[PDB]
Amino acid sequence: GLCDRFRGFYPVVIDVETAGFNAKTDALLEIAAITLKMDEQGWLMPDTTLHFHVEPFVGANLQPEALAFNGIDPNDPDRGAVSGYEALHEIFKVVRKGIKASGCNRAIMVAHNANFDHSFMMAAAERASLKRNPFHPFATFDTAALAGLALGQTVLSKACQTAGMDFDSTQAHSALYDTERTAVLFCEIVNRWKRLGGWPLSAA
Amino acid sequence: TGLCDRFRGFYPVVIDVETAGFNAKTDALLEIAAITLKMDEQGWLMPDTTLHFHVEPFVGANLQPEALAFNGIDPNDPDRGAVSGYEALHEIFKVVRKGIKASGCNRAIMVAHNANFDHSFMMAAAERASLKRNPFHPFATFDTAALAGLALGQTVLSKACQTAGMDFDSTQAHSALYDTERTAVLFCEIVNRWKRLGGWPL
Ligand SMILES: [Co+2]
Ligand SMILES: [Co+2]
């Protein structure tokens, strides 16, 4: 029922960490993705988590303030960084598999302040000349907006807390932790709508 | 009031734009409409004030025939009654600032369908017009395509409205005025429904 739930959209939770706000000039440094599934009773939950540290693309700009914010050291030899091509190709591939295996036709990014993460993902896919991009080129599910509606909060940490979730600022601004918190928040929001009887609308 | 408490000080304003292409930096803004919202005694959300403007293509703007065929707009119509981007935005920002003060919010947030698109065009037109004290938040938006996905399982405007039980007239679609009004009613219906089913207050 996953692909029935959003009319053929295959929701994938994404978070990105970067070296600035400029998607065309600034480095992509980190990306995590979480696919989702629906059980038999129609509840939504995380499926698979992918996480990559990303090497600054050749000639990339880097803003000191962004690095201070996310705490990432690009030259950290223990970072285990790969190219944007390698990271995005594997994320795209897992998503592409999920799509045709579930009956959806396109993936849609779920993210907190999604246009930020979406813009960076698209720019990096463009740089890497990745031909097959399973993600919708402009549509997103912004959890900041979704949390505004459901919890009256637009800030991730506060939203999770109000949602009755754990949240540790110590770990924030890290792709893996942020993506996982976002996935649980999204699932909680969707599941809660179902519990309240908001879903389904009618027979079907 | 209760409005400004509902979204932690954000003052939700519904926007829609018509353009001559998908590039917010280089393509002309052609139409813009704005609808502020209010909350009644029972705490239901509803439309307040409506503004609408036909916009003259800025000097040096590009024009995509496909976009113009779609929205039927002809930028060289003797009397589109068009005004400059500066004129439209100045008036909108003025009404919006008034709203913020009266209700006790501290910033405005754009409510639009596929909000990123409209938001980028609005910001570009503002820069272009060297306007300052833009009351709108520079990053945050309430995208009704995402909200309708959650609440209705539909991301397309016309489909989401119909699914919600509303009328959607294809004969009026793709006019800033008509689309903005449908977007506002859709957003109010979604917020109101969440409350109705006991999702709000917490
Ligand atoms: Co890259
Ligand atoms: Co203009």
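Shown for chain B, in order and in Swiss-Prot numbering: 8-209.
How was it done? The header gives X-ray crystallography, 2.2 Å.
The backbone N, Cα and C atoms fix where each Cβ goes, and this holds for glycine too.
Look at Swiss-Prot and you will find B:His181 tagged as active site, proton donor/acceptor, backed by experimental evidence. Sequence-distant neighbours of B:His181 (active site, proton donor/acceptor) (same chain, six or more apart, CB under 8 Å from its CB) are B:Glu25, B:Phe77, B:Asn78, B:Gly79, listed in sequence order.
The number of other CB atoms found within 10 A of the CB of B:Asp23 (mutagenesis position), across every protein chain shown, is 29. Annotated Mg(2+) 1 binding site per Swiss-Prot: B:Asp23, in sequence order.
Taking all protein chains in view, 25 other C-beta atoms sit within 10 angstroms of the C-beta of B:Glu25 (mutagenesis position). Residues annotated as Mg(2+) 2 binding site in Swiss-Prot: B:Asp23, B:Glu25, B:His181, B:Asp186.
Experimental mutagenesis is annotated in Swiss-Prot for B:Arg13 to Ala, with the remark: Strongly reduces affinity for RNA. Nearly abolishes enzyme activity. Taking all protein chains in view, 22 other C-beta atoms sit within 10 angstroms of the C-beta of B:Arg13 (mutagenesis position). According to its DSSP assignment, B:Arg13 (mutagenesis position) is helical.
For B:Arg15 (mutagenesis position), no same-chain residue that is 6 or more apart in sequence has a Cβ closer than 8 Å to its Cβ. Record note (Swiss-Prot) on the mutagenesis of B:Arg15 to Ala: Strongly reduces affinity for RNA.
Record note (Swiss-Prot), mutagenesis B:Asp23 to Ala: Nearly abolishes enzyme activity. The unchanged residue is displayed.
The secondary structure of B:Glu25 (mutagenesis position), as reduced to three states from DSSP, is extended strand. For the mutagenesis of B:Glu25 to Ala, Swiss-Prot gives this note: Nearly abolishes enzyme activity. The structure shown keeps the original residue.
For B:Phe29 (mutagenesis position), the same-chain residues that are 6 or more apart in sequence and have a Cβ closer than 8 Å to its Cβ are B:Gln71, B:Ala74, B:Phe124. Quoted from Swiss-Prot, the note on the mutagenesis of B:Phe29 to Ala is: Abolishes enzyme activity; when associated with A-73 and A-77.
For the mutagenesis of B:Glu73 to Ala, Swiss-Prot gives this note: Reduces enzyme activity. Abolishes enzyme activity; when associated with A-29 and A-77. The structure shown keeps the original residue. Non-local neighbourhood of B:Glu73 (mutagenesis position): empty, since no residue in the same chain at least six residues away has a C-beta under 8 Å from its C-beta.
B:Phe77 (mutagenesis position) is surrounded by 11 other CB atoms, counting those within 10 A of its CB over all protein chains shown. Listed in Swiss-Prot is the mutagenesis experiment B:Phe77 to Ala, annotated as follows: Abolishes enzyme activity; when associated with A-29 and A-73.
A helical conformation is recorded for B:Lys108 (mutagenesis position) in the three-state DSSP classification. Listed in sequence order, the same-chain residues six or more apart from B:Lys108 (mutagenesis position) with CB atoms under 8 A from its CB number zero; the list is none. For B:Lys108 to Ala, Swiss-Prot lists a mutagenesis experiment annotated as follows: Strongly reduces affinity for RNA.
Here the Cβ of B:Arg114 (mutagenesis position) has 15 other Cβ atoms within 10 Å, regardless of which shown protein chain they belong to. Record note (Swiss-Prot), mutagenesis B:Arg114 to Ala: Strongly reduces affinity for RNA. The unchanged residue is displayed.
Among the mutagenesis results in Swiss-Prot, B:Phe124 to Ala has the note: Abolishes enzyme activity; when associated with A-146. The residue drawn here is the original one. The Cβ neighbour count for B:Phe124 (mutagenesis position), using a 10 Å radius and every protein chain shown, is 19.
B:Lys139 (mutagenesis position): 7 other CB atoms within 10 A of its CB, across all protein chains. In the three-state DSSP classification, B:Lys139 (mutagenesis position) falls within coil. In Swiss-Prot, the entry for mutagenesis B:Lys139 to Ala states: Reduces affinity for RNA. The structure shown retains the original residue.
Sequence-distant neighbours of B:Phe146 (mutagenesis position): no residue of the same chain at least 6 apart has a C-beta under 8 Å from its C-beta. Annotation note: B:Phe146 (mutagenesis position) sits in a strand segment as assigned by DSSP. Annotation of the published mutagenesis B:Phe146 to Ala in Swiss-Prot: Abolishes enzyme activity; when associated with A-124; the original residue is retained in the structure shown.
In Swiss-Prot, a published mutagenesis experiment is listed as B:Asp150 to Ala, annotated Nearly abolishes enzyme activity.
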Worksheet item: Quick one: Cα separation, B:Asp150 (mutagenesis position) versus B:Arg114 (mutagenesis position), in Å?
Response: 17
Worksheet item: Would you say which of the recorded positions B:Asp150, B:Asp186 has the most Cβ atoms within 10 Å of its own Cβ?
Response: B:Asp150
Worksheet item: Other than B:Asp23, B:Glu25, B:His181, B:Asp186, which residues of the chain come within 8 Å of the Mg(2+) 2 site, judged by Cβ distance to the Cβ centroid of those residues?
Response: B:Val24, B:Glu38, B:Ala40, B:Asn78, B:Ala180, B:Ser182, B:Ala183, B:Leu184, B:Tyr185, B:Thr187
Practice prompt. Do me a favour and check the Cα-Cα span between B:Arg13 (mutagenesis position) and B:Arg114 (mutagenesis position); whole Å is fine.
Written response: 13
Worksheet item: Are any of the mutagenesis positions B:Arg15, B:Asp23, B:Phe124, B:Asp150 near chain A, where near means a Cβ under 8 Å from a Cβ there, and if so which?
Response: B:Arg15, B:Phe124, B:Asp150
Worksheet entry | Shortest C-alpha distance to B:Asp23 (mutagenesis position) - which of the recorded positions B:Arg114, B:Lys139, B:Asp186 | B:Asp186
